[PDB]
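Structure first, commentary second.
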Amino acid sequence: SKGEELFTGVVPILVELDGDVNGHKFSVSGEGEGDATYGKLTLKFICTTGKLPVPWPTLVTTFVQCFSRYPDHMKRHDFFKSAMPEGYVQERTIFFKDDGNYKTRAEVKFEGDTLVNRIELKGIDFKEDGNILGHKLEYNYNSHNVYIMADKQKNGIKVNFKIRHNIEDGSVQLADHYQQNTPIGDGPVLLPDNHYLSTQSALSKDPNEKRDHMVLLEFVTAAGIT
C-alpha cells in the first residue's frame, strides 16, 4: 500500500506531549523505535518540566497503532498504516472511574524518516486525593484488547477499550477509553471490518536516569478475523 511499505523496517519514533490536568501543567518527550513486522515498540519518555503530576501508567495509551502487527490475511483492515505518510488525527476521552477524565488530541505522521506523535492532553474534574493526582497506582501494566470498528461517516475508525490500572491497595482503577481516528490527508484509507488489537506492555526504569521518566516495551498484534 501507500503506507505499508513505510513500516517494513525499523522506524525511529518521536513523541511530544503538552498536558494540563486540573491546572497542573507538564510536558513529556519520548524517543524510541518501532518494528511493525514484529508489532514491537521500544521507547523512553522524559518529563521535561520536572515531576510528572499524574502516574506514568495513565499516559501509556496516549503515548502509534501504525506499529501494530497486522497478519497478512488482515492487511486490508490496517487503517493506521494506510493513512501514512500524511497521517491521522487521534482523539480520545478517557474516563477514570470515580475520578476525572482526560481529553486528548494527537497527530501521528511522518516528518522525514521519523514517525511523530504530537499530543495535547487536558484533564479535568480529578480528585486531588484520588488515585491519579494522589499517585496511588502501581508502576506496571496489564494486557488488553483494543476493539476497532469502521466509521464511514467520517472516513475513519472508532475504537473502544477498558484499561484497568492496579491500585497500591490491591484494587483496580478503571480507565474507560473512547477513541476516534480520521485521516489528515484527503487521500484514500482502509476502512476495516470489526477486529481488535492484542496488546502487552512492560514498564521499567533507566538506572542512570535522574529525571522523572518511563521506559516502555510493547508488543501488539491485530486479531479477530480468520
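Heads up, chain A uses Swiss-Prot numbers, so what you see runs 2-64, 68-230.
The deposited model was determined using X-ray crystallography, 1.5 Å.
The backbone N, Cα and C atoms fix where each Cβ goes, and this holds for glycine too.
Per Swiss-Prot, the features are as follows:
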type: MUTAGEN; residues: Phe64 to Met; note: In RSGFP4; increases fluorescence and shifts the major exitation peak to 489-490 nm; when associated with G-65 and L-69
type: MUTAGEN; residues: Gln69 to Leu; note: In RSGFP4; increases fluorescence and shifts the major exitation peak to 489-490 nm; when associated with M-64 and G-65
type: MUTAGEN; residues: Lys79 to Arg; note: In Topaz; shifts the major emission and exitation peak up to 20 nm; when associated with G-65; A-72 and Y-203
type: MUTAGEN; residues: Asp103 to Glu; note: In mut1.27; shifts fluorescence lifetime from 3.03 to 2.85 ns; when associated with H-145
type: MUTAGEN; residues: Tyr145 to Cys; note: In mut1.9; shifts fluorescence lifetime from 3.03 to 2.74 ns
type: MUTAGEN; residues: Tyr145 to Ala; note: In Cerulean; leads to improved quantum yield, a higher extinction coefficient and is 2.5-fold brighter than ECFP; when associated with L-64; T-65; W-66; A-72; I-146; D-148; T-153 and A-163
type: MUTAGEN; residues: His148 to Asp; note: In Cerulean; leads to improved quantum yield, a higher extinction coefficient and is 2.5-fold brighter than ECFP; when associated with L-64; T-65; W-66; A-72; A-145; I-146; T-153 and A-163
type: MUTAGEN; residues: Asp155 to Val; note: In EBFP2.0; shifts the excitation and emission spectra to shorter wavelengths and increases quantum yields compared to BFP; when associated with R-30; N-39; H-66; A-72; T-105; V-128; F-145; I-150; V-171; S-198; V-206 and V-224
type: MUTAGEN; residues: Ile167 to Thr; note: In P11; increases fluorescence at 475 nm excitation and at warmer temperatures such as 37 degrees Celsius. In Esmerald; leads to brighter fluorescence; when associated with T-65; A-72; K-149 and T-153. In VisGreen; leads to brighter fluorescence; when associated with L-64; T-65; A-72 and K-149
type: MUTAGEN; residues: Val193 to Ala; note: In mut1.5; shifts fluorescence lifetime from 3.03 to 2.72 ns; when associated with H-145
type: MUTAGEN; residues: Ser202 to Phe; note: In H9; increases fluorescence at 395 nm excitation; when associated with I-203
type: MUTAGEN; residues: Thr203 to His, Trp or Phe; note: Results in significantly red-shifted excitation and emission maxima
type: MUTAGEN; residues: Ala206 to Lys; note: Abolishes the tendency to dimerize and leads to monomeric fluorescent proteins
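Cβ-based neighbour count (10 Å, all protein chains) for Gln69 (mutagenesis position) stands at 24.
Note on the mutagenesis positions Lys79, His148: the fewest other CB atoms within 10 A surround the CB of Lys79. Separating the Cα atoms of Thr203 (mutagenesis position) and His148 (mutagenesis position) is a whole-number distance of 5 Å. Taking only the Cα positions, the spacing between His148 (mutagenesis position) and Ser202 (mutagenesis position) is 6 angstrom. Closest in space to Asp103 (mutagenesis position), of the mutagenesis positions given as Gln69, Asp155, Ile167, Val193, is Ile167, taking the CA atom of each residue. Note on proximity: among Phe64, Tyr145, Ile167, the mutagenesis positions of the record, the Cα nearest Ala206 (mutagenesis position) is that of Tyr145. Working note on the mutagenesis positions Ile167, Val193, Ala206: by count of other C-beta atoms within 10 Å of each C-beta, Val193 ranks first. For the pair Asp155 (mutagenesis position) and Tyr145 (mutagenesis position), the Cα-Cα distance reads 29 Å.
In this structure the alpha carbons, written CA, of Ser202 (mutagenesis position) and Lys79 (mutagenesis position) are 16 Å apart.
For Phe64 (mutagenesis position), the same-chain residues lying six or more positions away in sequence with a CB closer than 8 A to its CB are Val16, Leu18, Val29, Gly31, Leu44, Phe46, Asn121, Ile123, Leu220. Between the listed mutagenesis positions, namely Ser202, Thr203, the fewest other CB atoms within 10 angstroms of a CB are found at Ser202. Annotation for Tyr145 (mutagenesis position): same-chain Cβ neighbours under 8 Å, separated by at least 6 residues, are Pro58, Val61, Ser205, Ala206, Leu207.
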